[PDB]
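S.K.: Please find one structure pasted underneath; my questions will follow.
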Amino acid sequence: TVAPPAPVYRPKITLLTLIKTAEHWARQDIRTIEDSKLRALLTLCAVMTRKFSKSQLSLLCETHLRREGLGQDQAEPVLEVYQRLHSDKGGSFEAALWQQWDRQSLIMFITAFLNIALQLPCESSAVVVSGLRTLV
Amino acid sequence: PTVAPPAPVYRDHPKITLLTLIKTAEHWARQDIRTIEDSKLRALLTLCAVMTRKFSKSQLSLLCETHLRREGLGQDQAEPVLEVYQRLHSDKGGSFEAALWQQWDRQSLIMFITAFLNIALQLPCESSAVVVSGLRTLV
């Protein structure tokens, strides 16, 4: 790999605002909220899923199952949602989820995600985690 | 046509979190890293690469331009700056990140890392008007 030459010297939705929004909504009862707020929460989950490394999605899936009491047979559909939100372009998969899932299924999934996302590490790589150790 | 998987079937009824990453960046943005040890500088390069990936691909242009403005760099310097951000954002197994460490001089790495840490926490991590308008009602 060849690096480029070094430089020659002659409401903002920031990472923190995203976390704060998730913390607030993880604490709320969204079972009765309006469709417009629920649609926005789906976007929040899609954006936040993309703040997890691709390799961390397996643990995210498994933590989701454990919190919800879901069986191991339910792992692939849950992992598929996370993987396809993570690789989503122009909200294509996110819109398919909104259109094809029942409201109750989306509320269950969004609540489970919001209540696990802030406690899980956003990186799974042993090299990244060991690399960052000296800085924390 | 995009087909979503079936919904889950209910039969009955220091960790590197995103907040830790932000707190680590906040702390190191305030430090003078001109004299720190190589092991801490190497770790800061990993912190920059990991954070870069917390920005959407489309937000990289604004990140590069904010970097150029803070540093007083000319517009002819935007492509190699954006190249760094684009290749850290798509990096696999730290391949591009290691090439930087190996090929750039210590001064260049210090300058780049300081500039990034001092701009990363103030920039939105999303550029899409659809995403930003979608999230508006929730903030």
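Residue 1 is the first one shown; counting continues down the chain.
Any Cβ shown, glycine's included, is placed from N, Cα and C.
Quoted from Swiss-Prot for the published mutagenesis A:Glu68 to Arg (Swiss-Prot position 197): Complete loss of interaction with nucleoprotein/NP. Looking at Swiss-Prot, you'll find the mutagenesis A:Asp73 to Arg (Swiss-Prot position 202) noted as follows: Complete loss of interaction with nucleoprotein/NP. What Swiss-Prot notes for the published mutagenesis of A:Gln74 to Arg (Swiss-Prot position 203) is this: Complete loss of interaction with nucleoprotein/NP.
Would you situate these features in the structure and describe their surroundings?
M.R.: The Cβ of A:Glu68 (mutagenesis position) has 20 neighbouring Cβ atoms from other residues within 10 Å, across all protein chains displayed. In the three-state DSSP scheme, A:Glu68 (mutagenesis position) is classed as helix.
Neighbour list (A:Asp73 (mutagenesis position), Cβ cut-off 8 Å, at least 6 residues apart, same chain): empty.
Sequence-distant contacts of A:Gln74 (mutagenesis position), defined by Cβ-Cβ distance under 8 angstroms and a gap of at least six in the same chain, are A:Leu65.
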S.K.: Measure the gap spanned by 16 unmodelled residues: take the Cα of A:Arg10 and the Cα of A:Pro11 and state their separation in Å as a whole number.
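M.R.: Result for this gap is 35 Å, Cα to Cα.
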